[PDB]
Amino acid sequence: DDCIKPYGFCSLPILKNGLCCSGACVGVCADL
């Protein structure tokens, strides 16, 4: 387990998904 990197790829569907360190995931990790 780890976090996913900001502006690295996570996955979808995003409700719960692999968690980005900057929080937001929408295919790519971002911030919102």
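So how was this one determined? The header says solution NMR.
Placement of Cβ uses the backbone N, Cα and C atoms for every residue, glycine included.
Listed in sequence order, the same-chain residues six or more apart from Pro13 (mutagenesis position) with CB atoms under 8 A from its CB number zero; the list is none. Look at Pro13 (mutagenesis position): DSSP puts it in coil. Among the mutagenesis entries in Swiss-Prot is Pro13 to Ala, noted as: 2-fold decrease of activity. Exists only as a trans isomer.
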